[PDB]
8 protein chains.
Amino acid sequence: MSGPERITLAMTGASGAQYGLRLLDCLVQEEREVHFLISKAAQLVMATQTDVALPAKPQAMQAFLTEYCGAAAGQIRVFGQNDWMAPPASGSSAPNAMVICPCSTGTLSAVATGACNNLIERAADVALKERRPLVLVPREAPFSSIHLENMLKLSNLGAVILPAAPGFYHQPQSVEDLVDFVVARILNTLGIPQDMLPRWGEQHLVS
Amino acid sequence: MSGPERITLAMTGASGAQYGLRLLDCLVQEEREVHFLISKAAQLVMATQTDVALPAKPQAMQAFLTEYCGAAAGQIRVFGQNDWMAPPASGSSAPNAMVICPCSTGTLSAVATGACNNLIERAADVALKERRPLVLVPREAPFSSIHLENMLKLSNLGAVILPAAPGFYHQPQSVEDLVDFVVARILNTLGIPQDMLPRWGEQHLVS
Amino acid sequence: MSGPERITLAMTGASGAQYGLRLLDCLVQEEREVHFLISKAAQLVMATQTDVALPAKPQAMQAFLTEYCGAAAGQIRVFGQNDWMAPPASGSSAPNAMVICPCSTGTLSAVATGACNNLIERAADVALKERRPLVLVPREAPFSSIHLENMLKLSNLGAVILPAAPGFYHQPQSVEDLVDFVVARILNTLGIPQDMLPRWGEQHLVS
Amino acid sequence: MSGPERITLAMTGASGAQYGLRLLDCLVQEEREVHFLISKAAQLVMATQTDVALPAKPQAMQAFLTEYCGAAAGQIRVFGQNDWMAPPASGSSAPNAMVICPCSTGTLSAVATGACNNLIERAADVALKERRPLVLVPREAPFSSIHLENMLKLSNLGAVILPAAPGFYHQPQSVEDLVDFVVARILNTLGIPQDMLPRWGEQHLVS
Amino acid sequence: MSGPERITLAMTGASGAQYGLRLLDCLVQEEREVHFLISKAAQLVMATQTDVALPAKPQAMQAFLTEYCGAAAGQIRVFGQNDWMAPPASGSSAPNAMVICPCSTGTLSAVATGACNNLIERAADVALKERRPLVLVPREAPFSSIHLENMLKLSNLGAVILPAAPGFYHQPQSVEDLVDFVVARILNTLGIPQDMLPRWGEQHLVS
Amino acid sequence: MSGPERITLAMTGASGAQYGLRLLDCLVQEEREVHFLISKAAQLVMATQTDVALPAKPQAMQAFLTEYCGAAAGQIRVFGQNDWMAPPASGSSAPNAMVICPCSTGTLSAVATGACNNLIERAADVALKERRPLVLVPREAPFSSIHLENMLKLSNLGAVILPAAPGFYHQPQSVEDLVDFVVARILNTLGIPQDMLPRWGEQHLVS
Amino acid sequence: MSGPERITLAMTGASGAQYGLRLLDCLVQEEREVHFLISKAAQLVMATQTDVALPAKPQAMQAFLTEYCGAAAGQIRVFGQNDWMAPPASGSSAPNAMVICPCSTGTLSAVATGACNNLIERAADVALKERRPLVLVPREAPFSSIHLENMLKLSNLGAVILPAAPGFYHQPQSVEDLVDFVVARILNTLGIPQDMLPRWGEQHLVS
Amino acid sequence: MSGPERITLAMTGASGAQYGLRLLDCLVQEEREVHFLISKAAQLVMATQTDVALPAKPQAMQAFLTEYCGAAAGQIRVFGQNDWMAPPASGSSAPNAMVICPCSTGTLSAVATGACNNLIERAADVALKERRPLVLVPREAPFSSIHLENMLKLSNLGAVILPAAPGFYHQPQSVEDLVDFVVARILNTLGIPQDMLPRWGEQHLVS
Ligand SMILES: Cc1cc2nc3c(=O)[nH]c(=O)nc-3n(C[C@H](O)[C@H](O)[C@H](O)COP(=O)(O)O)c2cc1C
Ligand SMILES: Cc1cc2nc3c(=O)[nH]c(=O)nc-3n(C[C@H](O)[C@H](O)[C@H](O)COP(=O)(O)O)c2cc1C
Ligand SMILES: Cc1cc2nc3c(=O)[nH]c(=O)nc-3n(C[C@H](O)[C@H](O)[C@H](O)COP(=O)(O)O)c2cc1C
Ligand SMILES: Cc1cc2nc3c(=O)[nH]c(=O)nc-3n(C[C@H](O)[C@H](O)[C@H](O)COP(=O)(O)O)c2cc1C
Ligand SMILES: Cc1cc2nc3c(=O)[nH]c(=O)nc-3n(C[C@H](O)[C@H](O)[C@H](O)COP(=O)(O)O)c2cc1C
Ligand SMILES: Cc1cc2nc3c(=O)[nH]c(=O)nc-3n(C[C@H](O)[C@H](O)[C@H](O)COP(=O)(O)O)c2cc1C
Ligand SMILES: Cc1cc2nc3c(=O)[nH]c(=O)nc-3n(C[C@H](O)[C@H](O)[C@H](O)COP(=O)(O)O)c2cc1C
Ligand SMILES: Cc1cc2nc3c(=O)[nH]c(=O)nc-3n(C[C@H](O)[C@H](O)[C@H](O)COP(=O)(O)O)c2cc1C
Ligand SMILES: CC(C)=CCOP(=O)(O)O
Ligand SMILES: CC(C)=CCOP(=O)(O)O
Ligand SMILES: CC(C)=CCOP(=O)(O)O
Ligand SMILES: CC(C)=CCOP(=O)(O)O
Ligand SMILES: CC(C)=CCOP(=O)(O)O
Ligand SMILES: CC(C)=CCOP(=O)(O)O
Ligand SMILES: CC(C)=CCOP(=O)(O)O
Ligand SMILES: CC(C)=CCOP(=O)(O)O
Ligand SMILES: [K+]
Ligand SMILES: [K+]
Ligand SMILES: [K+]
Ligand SMILES: [K+]
Ligand SMILES: [K+]
Ligand SMILES: [K+]
Ligand SMILES: [K+]
Ligand SMILES: [K+]
């Protein structure tokens with residue numbers, strides 16, 4: 001397989017739960033293992049703004065998502081926000097790529113300053129210290145200088161800042177086509193195959 | 001009226017021509033005067049990726065857009081990329097708010113470094129030196145450190161960096177609802193009335 | 001009216017609950033709408049160091065403060081520390097000026113780094129990204145370099161750093177006259193009328 | 001009226017006394033109140049290089065300028081260099097816009113570093129802490145790196161750096177037309193009406 | 001004795017003469033030697049805003065303060081603003097702790113930039129080069145970025161920035177109790193005994 | 001194969017056309033696909049200073065280079081300076097390593113500031129945002145501070161700055177041996193096999 | 001002769017064509033060789049705002065200026081905006097001092113960032129890398145922070161930033177006397193004799 | 001003579017001994033005095049990679065080089081790596097220009113940080129403190145960020161960073177023509193006559 005075997009996928013409380021769910025579904029279809037983390041605010045976002053009824057407790061959530069995605073047994077692991085026994089809490093874990101999708105401005109801040117107040121924050125701290133892939137998908141507008149300084153610091157350290165800013169050059173016909181644009185760019189960044197967004201200019205031989 | 005009487009609206013060659021057109025249409029409906037600028041690459045973007053057939057020459061373009069938006073005579077002015085006689089080229093002009101929507105990474109760079117290679121770039125140079133509103137709507141993913149340093153410099157100087165990153169909390173049902181989300185935030189930033197996005201929590205009295 | 005129609009007033013756990021209460025009372029008398037936020041530590045400060053018995057729950061608190069200030073019905077809204085449905089959580093809300101009075105060093109830190117761990121912190125994140133007024137009233141001594149770097153970053157971004165450092169040039173005769181000095185400066189910063197502190201030198205014609 | 005009711009106009013010892021006098025005269029004609037400050041070196045500049053015989057003492061100076069400009073009684077207030085009873089010494093004063101025209105490199109330095117050795121310097125310190133308009137009109141050539149760092153620091157904080165660098169695009173026929181160019185830009189910056197410099201391109205409809 | 005034998009106490013022209021006088025009185029009661037410096041603006045502040053009639057000349061002032069505080073003969077030394085023969089002008093002097101209380105923003109600026117235009121400024125220059133204690137008690141609101149950068153530079157070099165920002169956790173009943181709060185913190189910083197402010201939590205054994 | 005399948009090779013107007021041609025020829029022999037870009041100034045450099053007669057138009061150029069290198073059909077693609085349909089214009093393209101050989105100081109500047117005025121500049125903007133290899137081969141002497149700051153910024157972001165500074169430790173006998181030294185280092189940087197420069201010390205077992 | 005034998009004089013599109021022409025005329029009278037460069041925007045400025053009818057093409061322009069100034073044959077050389085065969089394009093050229101008079105903010109930007117999009121920009125890049133004199137004569141008001149950062153960077157590298165900010169201490173009676181003031185300062189900076197501005201205080205023996 | 005009478009020529013252990021020898025030979029032919037310094041690693045480079053058999057000891061080396069270059073008696077002085085009696089060790093010496101050709105990355109580091117571990121390093125420390133010419137000829141590829149930061153620091157202080165990066169615009173036919181290109185640029189930087197590289201465009205009159 002091209003790309004990582006295991007992805008830590010953290011959802012935080014920005015608008016854009018759709019991107020996180022679609023990414024989870026694509027990662028499952030490419031037979032990757034997913035370590036799934038979700039914040040309390042992202043639970044509120046999904047509950048109040050989508051019609052996905054995600055159970056609260058980690059075991060019930062793991063069962064629901066496994067069904068939602070047609071995943072294989074053990075393929076999706078769910079860990080709670082203080083579960084320091086989970087692999088992402090330590091750099092001695094097996095290597096995983098991490099994506100925070102969507103990434104709230106508060107989680108962006110925590111990651112940039114090294115705050116470790118929950119497993120999502122610690123898992124990012126670990127990704128950075130181990131030089132493992134870390135992709136952040138912020139969804140905010142406007143971006144303040146605080147936001148931008150936090151993104152720049154992390155980009156300078158090798159994190160990928162991939163805003164939830166879809167393009168229109170594939171002639172999107174639905175919300176889903178926009179969601180898929182961003183998910184495709186994430187998978188491209190991770191080096192995981194995707195067929196939602198063609199390779200620009202692949203057939204163009206001469207100008 | 002709340003907000004500026006005159007907006008300089010510059011379209012550049014990022015993906016997202018839809019946002020610029022929708023904004024132009026909303027600004028016309030709020031009876032503002034619009035000084036319209038468009039780059040050669042943004043012409044290519046509109047031509048090759050929308051089904052708006054925008055004429056090439058400024059006078060023909062002014063006629064087309066006036067029709068497209070139902071604008072009043074003289075309400076939309078169009079200026080070409082080297083027309084230094086246009087009001088935006090000088091700070092002695094009547095005050096206008098400026099929005100670059102969408103804003104390519106190259107135009108973001110030019111603005112942040114003070115390059116003045118065309119009227120769009122000069123018009124931004126002028127907005128900043130006069131302390132007149134300047135809103136940039138970048139549409140790129142990922143954002144590199146180069147992009148982020150350019151946005152941060154400009155945000156620190158009082159420009160508003162408003163990425164084309166729509167939210168989902170109004171339950172969007174179409175591409176157009178996403179486009180309108182970003183346009184609404186622009187109009188909110190400018191202080192111009194809009195009814196596309198409700199005021200969050202306006203009826204919420206107690207927690 | 002001169003000045004903002006709506007103020008988000010956040011009280012945090014620094015010494016100086018008196019300033020926050022006096023400001024709330026003045027804002028009510030100038031017929032402004034107040035969105036009131038208070039941290040758990042500021043509850044402890046008021047409980048253990050004032051003889052204002054503030055109820056714990058938001059609805060009971062809203063009733064108490066409305067009585068305390070002689071406010072009109074709906075004039076004071078109270079929101080709890082995780083109530084993301086409240087207007088201050090989103091920039092799509094109606095514009096409000098925000099004052100954090102008093103501002104603990106921990107809340108100063110959170111605001112300067114973009115941490116968003118409660119509604120007060122998020123509401124400040126929003127104020128800054130929207131370019132809406134944000135006034136911080138720290139009460140600490142000494143100020144460390146950490147404190148000072150956090151204040152400087154925010155001042156450079158357009159927040160007003162207004163320490164709880166009263167002046168003596170109005171010949172204060174009581175604690176209340178000192179409290180009113182600081183409240184007056186806040187209201188002056190906000191552009192809201194006040195008659196507690198005269199306009200210096202207004203009658204002085206020549207030197 | 002558009003623009004501020006009251007302007008603090010400080011003249012310091014750079015070459016260009018003409019600009020300060022012309023500005024004072026225009027501000028009087030637009031019926032603004034002017035709080036006039038002048039340094040000892042600027043007195044020497046006016047005395048030795050203009051044929052305006054400005055009296056030394058504040059009361060005599062106030063009488064002379066009131067005559068010179070055709071001002072109304074009390075319209076021009078004059079304050080001496082240590083008169084801390086004057087409104088500009090305190091932020092509790094009524095709001096004024098401040099212009100230092102011309103601005104010597106030493107006064108530029110004092111303002112940028114926060115030195116408060118006289119009323120002009122203090123009045124600028126106050127303008128900056130209150131977020132009130134502050135315009136500096138330096139007249140020096142070359143600009144050293146010291147000068148440029150001082151201007152940049154202040155520009156970054158929201159002061160307007162408006163060098164005494166007139167333009168030629170109105171076809172100036174006299175020294176006075178050059179002086180008026182700079183005065184016009186000052187008044188434009190302040191938001192005060194002026195008819196000396198037309199609005200560039202106001203009649204230009206299309207390119 | 002705990003703490004320094006000799007304190008250089010400089011009063012400058014900020015509002016808050018009360019703090020400087022109260023500190024002088026406490027230092028006298030703890031049998032310390034005080035080298036007293038006062039600026040011309042601080043003389044104006046005391047004259048116009050307190051009912052302490054401080055004589056102008058150093059010898060007359062030394063006599064007055066010695067009486068005011070019940071000091072011993074030679075215990076208070078007074079030095080004028082250009083008296084370079086005074087111990088504080090040279091680092092070869094016997095070691096003293098220095099406190100500038102209150103500290104105007106102009107004196108803060110001078111100290112941070114190394115300006116040495118009077119004995120107070122030089123005495124601070126010396127304190128910093130000798131690594132002797134230097135405490136600054138600014139009294140200003142708002143603090144501008146200029147103020148904050150000057151405080152941060154000095155704090156980073158080991159000066160103590162102790163704003164005149166009293167706390168309310170000792171249940172102050174008068175202006176004097178607020179003044180004493182700040183004076184207590186100064187004496188704590190200096191390591192000099194004081195009984196005005198109890199030791200927080202000294203009797204609290206367990207949570 | 002070790003190393004990238006596809007290289008974007010941009011030639012710009014520095015002295016050293018020989019290096020770009022030799023690299024193109026080596027890349028062809030290692031059966032890589034080459035997306036070839038050349039600036040107008042680099043055309044002038046090749047025309048006026050080499051005896052390679054490179055046709056002007058992209059299709060004619062593609063035919064000429066395919067012959068020059070003995071390339072396979074479609075192996076060399078040529079794109080013009082505004083051809084935004086070419087793969088290098090978008091990060092959604094298939095991954096390529098990019099080398100700018102030689103790299104003029106103006107192209108170095110454009111890349112470091114994010115200017116995107118042609119396809120070479122955009123292609124570098126894309127390489128950096130996608131974290132794809134980007135190698136710059138400047139040929140200038142002296143290097144100014146402007147040059148050096150631009151190289152440092154890009155090196156800090158992960159671009160490889162490989163000046164056209166050949167070594168002499170392989171005992172070069174001709175200009176071609178010097179050219180091959182630099183080309184070898186490029187291919188080593190890219191991870192592409194080369195046999196022009198031996199592996200230093202590969203047979204040295206002990207000191 | 002004192003000063004340089006050869007000056008590269010670049011005119012760019014700021015207001016102030018008069019200064020460039022007057023300087024050219026003075027340089028000719030001091031029998032210097034002038035390599036003359038002019039941008040397209042500066043052609044528009046001269047055409048639309050002076051009554052100097054400057055031919056478009058370099059040879060016709062060289063003939064016109066030679067007549068205008070009474071220059072000797074070959075004394076004025078004119079080079080077009082892409083003529084890389086001209087001496088200023090290379091540091092291997094004979095040494096020249098360079099002056100950009102007037103200097104637009106866009107040309108200031110290009111020089112400060114190292115952009116080399118035309119011969120003027122390259123010629124400045126070369127001046128800086130060779131440590132040859134480079135004088136920039138900006139004419140803008142206000143100066144933004146972008147402008148000021150660009151000037152500071154270049155001043156720190158040894159370029160002379162000489163704004164078109166004339167002085168009044170020679171009692172100017174006409175526009176021409178103001179123009180000559182700035183030209184005199186340029187010639188003083190270059191070390192070329194001039195008799196338009198006396199040497200300040202040359203006859204003053206004692207104070 | 002144009003240029004310096006005395007050059008300190010230091011050879012260090014980068015590849016490119018040829019440049020140092022050729023420069024020494026040209027300096028001798030222009031009848032300059034040369035103070036020659038060579039590191040132990042540069043001895044190894046010359047020994048193992050050239051067929052110049054340079055004696056080890058300073059006196060034997062001085063004799064050999066005097067013969068090699070056809071120098072006059074005393075024209076070449078050789079000093080060993082700890083000979084602090086040599087003129088270059090002190091700024092009280094007669095002024096010399098210094099060139100380090102070639103300049104290893106370790107010697108570049110030492111110079112940039114002020115390390116003074118041998119006479120070459122000290123001689124550069126002295127050149128910089130005396131503001132005497134200092135030219136560094138690094139020969140490395142790639143340049144790391146460490147290298148680039150060290151070059152930038154020194155360039156900012158007025159050292160000339162002249163990489164061993166020859167140009168091809170004189171149609172080089174041999175290794176020697178490339179070596180001579182770099183040597184010519186060095187001599188141009190020093191202001192010493194050379195006829196190896198023509199003056200670009202000297203005969204080009206018009207574009
Ligand atoms: C409906 C809803 C939408 C939100 N949308 C955003 C958003 O788009 N961007 C953002 O930064 N925060 C948004 N927030 C706020 C955060 O959820 C909040 O700041 C929270 O503290 C984030 O916590 P977390 O980072 O642990 O998920 C939203 C909250 C809610 C309730
Ligand atoms: C179809 C198309 C889509 C593009 N989309 C983007 C984009 O989303 N973001 C971007 O920064 N550049 C995009 N570009 C590239 C720019 O158009 C290019 O860098 C150009 O130089 C911008 O010039 P301008 O800033 O003058 O409009 C796109 C180009 C094309 C043809
Ligand atoms: C009685 C009392 C007084 C306090 N006074 C201060 C103070 O003056 N300044 C301060 O920064 N923190 C003070 N604190 C501490 C904070 O309350 C504490 O750091 C807390 O975490 C702040 O949380 P908050 O920012 O959410 O309100 C005080 C706490 C108590 C109990
Ligand atoms: C005739 C004259 C002209 C001066 N022109 C300038 C000038 O153009 N720019 C400047 O910075 N200083 C100029 N100075 C010097 C200042 O006046 C001097 O540095 C003084 O200290 C400024 O003090 P002030 O800032 O309190 O007015 C001039 C002085 C005189 C006498
Ligand atoms: C009544 C009065 C009150 C003042 N209060 C303050 C103050 O609170 N803070 C301050 O920085 N300056 C204040 N100033 C201004 C200064 O005294 C002024 O800037 C002066 O130059 C300070 O000089 P000094 O630092 O030598 O004492 C006040 C002045 C007066 C007359
Ligand atoms: C013959 C010739 C040689 C040049 N050599 C160099 C060089 O070695 N380094 C350089 O930075 N620029 C050199 N230039 C200049 C550039 O070509 C010029 O600055 C141009 O604008 C670069 O444009 P480009 O980056 O789009 O290729 C040379 C130009 C010519 C004509
Ligand atoms: C009549 C006229 C006057 C101008 N005056 C100025 C000016 O004073 N300062 C400036 O920076 N730009 C001015 N500009 C704008 C520039 O000419 C413009 O930004 C252009 O791109 C500069 O290009 P250049 O630097 O290649 O000459 C003016 C343009 C015109 C038409
Ligand atoms: C054959 C040879 C070639 C070397 N070439 C280089 C080179 O090109 N660049 C470089 O920085 N170091 C090169 N080095 C390494 C240095 O000589 C080494 O780092 C040494 O410590 C430099 O010491 P010096 O600066 O006192 O001369 C080379 C060494 C040898 C043996
Ligand atoms: C949960 C855990 C064992 C953390 C320690 O991990 P690491 O050594 O800090 O990478
Ligand atoms: C096109 C024009 C007159 C530009 C000059 O404007 P400004 O004086 O630089 O604001
Ligand atoms: C609670 C809420 C809808 C937050 C989203 O606000 P915004 O789009 O980030 O200003
Ligand atoms: C002259 C005077 C009362 C200065 C105090 O003003 P502020 O409180 O520092 O704005
Ligand atoms: C007044 C005096 C002797 C100052 C010299 O003191 P120091 O040597 O600078 O500490
Ligand atoms: C030419 C093109 C479709 C550019 C958009 O690419 P990307 O989304 O900015 O990587
Ligand atoms: C036009 C030309 C030969 C440019 C090369 O000059 P240089 O070697 O970069 O000073
Ligand atoms: C070898 C020697 C006398 C070094 C002292 O030189 P300098 O005073 O540091 O320039
Ligand atoms: K598109
Ligand atoms: K949502
Ligand atoms: K007072
Ligand atoms: K003009
Ligand atoms: K308290
Ligand atoms: K070698
Ligand atoms: K004058
Ligand atoms: K060449």
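For this deposited structure, the header notes the method as X-ray crystallography, 1.7 Å.
Just so you know, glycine gets a Cβ as well, placed from its N, Cα and C.
Taken from Swiss-Prot, the feature FMN binding site applies to E:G13, E:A14, E:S15, E:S39, E:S104, E:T105, E:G106, E:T107, E:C116, E:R139, supported by experimental evidence. Per Swiss-Prot, dimethylallyl phosphate binding site is recorded for E:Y169, E:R185, and the stated evidence type is experimental evidence. Here the residue is the original one, while Swiss-Prot reports the published mutagenesis E:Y169 to F with the comment Severely compromises catalytic activity.
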Filtered E:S15, E:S104, E:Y169, E:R185 - recorded positions with C-beta under 8 A from chain C: E:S15, E:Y169, E:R185
Where E:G106 (FMN binding site) sits in the secondary structure, as DSSP reduces it to three classes: helix
Neighbourhood of E:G106 (FMN binding site) by C-beta distance under 8 A, where only residues 6 or more apart in the same chain count: E:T12, E:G13
Where E:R185 (dimethylallyl phosphate binding site) sits in the secondary structure, as DSSP reduces it to three classes: helix
Cα proximity to E:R185 (dimethylallyl phosphate binding site), best match among recorded positions E:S15, E:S104, E:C116, E:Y169: E:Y169
Between E:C116 (FMN binding site) and E:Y169 (mutagenesis position), the C-alpha gap once rounded to whole angstrom: 39
Assigned element (helix, strand, coil) containing E:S15 (FMN binding site), judged by DSSP: coil
Recorded positions (E:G13, E:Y169), the one with most neighbouring Cβ atoms at 10 Å: E:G13
Fewest Cβ neighbours within 10 Å, where candidates are the binding-site residues E:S104, E:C116, E:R185: E:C116
CB contacts for E:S15 (FMN binding site) [other CB atoms within 10 A, all chains]: 22
Cα-Cα distance linking E:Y169 (mutagenesis position) and E:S104 (FMN binding site), given in Å to the nearest integer: 27
Pairwise C-alpha maximum, in angstrom, for the residues (E:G13, E:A14, E:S15, E:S39, E:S104, E:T105, E:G106, E:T107, E:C116, E:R139) that bind FMN according to the record: 22
Distance, E:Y169 (mutagenesis position) to E:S15 (FMN binding site) (CA atoms, angstrom): 23
Residues from E:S15, E:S104, E:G106, E:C116 facing chain D - binding-site residues, CB under 8 A: E:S104, E:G106
Contacting binding-site residues, sequence order - E:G13, E:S15, E:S104, E:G106, E:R185 vs ligand 5, Cβ under 6 Å: E:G13, E:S15, E:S104, E:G106
